[PDB]
Amino acid sequence: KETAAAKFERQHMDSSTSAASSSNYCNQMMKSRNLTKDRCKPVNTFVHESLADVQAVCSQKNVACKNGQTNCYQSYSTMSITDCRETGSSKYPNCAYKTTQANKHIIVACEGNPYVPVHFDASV
C-alpha cells in the first residue's frame, strides 16, 4: 500500500505552484489528490516548496507535536502554504473548501530511514 512518506507528498506537497492562484485552488487540489474520496477531509494544508526543503525540516527544530509526540520539527524559515478548510456548504461528495494562502513556519512529524516527514502537524 502507499507509504506514509508518499501519502505525505500526496496530501501536502505542491511544488508545482508557489502559491494558490484563485479561491478554487482548494476545491481542485483536495479532489485531484484524492482527499475527498471516502469523505470530505475537513482541513488540509498544502506546502509550496521543493521536496528537499520540506524534507530538510526533519533536521531543524525539534518540538513536541500537538499530541505530545517528540518527533516533530519546526521549520527555521517560513514557507508558502495553502490552508484548506471545509465550508458551511460542503456536502459529500461535493466537498467545498475555503482557500487561505499564507507564509508560515511548518511543523511536521518525521519517521524512518531516510528520516522524512510523514505527518503535517501545524503551521505557526
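We number chain A the way Swiss-Prot does; in order, the residues shown are 27-150.
If you're wondering, the header gives X-ray crystallography, 1.5 Å.
For all residues, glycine too, the Cβ spot is worked out from N, Cα and C.
Here's what Swiss-Prot has on this protein:
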type: ACT_SITE; residues: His38; note: active site, proton acceptor
type: ACT_SITE; residues: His145; note: active site, proton donor
type: BINDING; residues: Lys33, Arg36, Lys67, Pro68, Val69, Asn70, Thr71, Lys92, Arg111; note: substrate binding site
type: MUTAGEN; residues: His38 to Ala; note: Loss of activity
type: MUTAGEN; residues: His145 to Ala; note: Loss of activity
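Features per Swiss-Prot, on structure.
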residue	record	DSSP class
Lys33	substrate binding site	helix
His38	mutagenesis position	helix
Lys67	substrate binding site	coil
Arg111	substrate binding site	strand
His145	mutagenesis position	strand
Pairwise CA distance, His145 (mutagenesis position) versus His38 (mutagenesis position), rounded so that it is a whole Å: 9
Pairwise C-alpha maximum, in angstrom, for the residues (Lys33, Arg36, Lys67, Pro68, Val69, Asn70, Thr71, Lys92, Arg111) that bind substrate according to the record: 22
Cβ-Cβ distance under 8 Å to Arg111 (substrate binding site), same chain, at least six residues away: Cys52, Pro68, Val69, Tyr123, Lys124, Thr126
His38 (mutagenesis position) and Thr71 (substrate binding site), Cα-Cα, nearest whole angstrom: 6
Cβ neighbour count (within 10 Å, all chains shown) around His145 (mutagenesis position): 19
Recorded positions (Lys33, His38, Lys67), the one with most neighbouring Cβ atoms at 10 Å: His38
Between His38 (mutagenesis position) and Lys67 (substrate binding site): CA-CA distance (Å): 13
Cβ-based isolation winner (fewest other Cβ atoms within 10 Å) among the binding-site residues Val69, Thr71: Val69
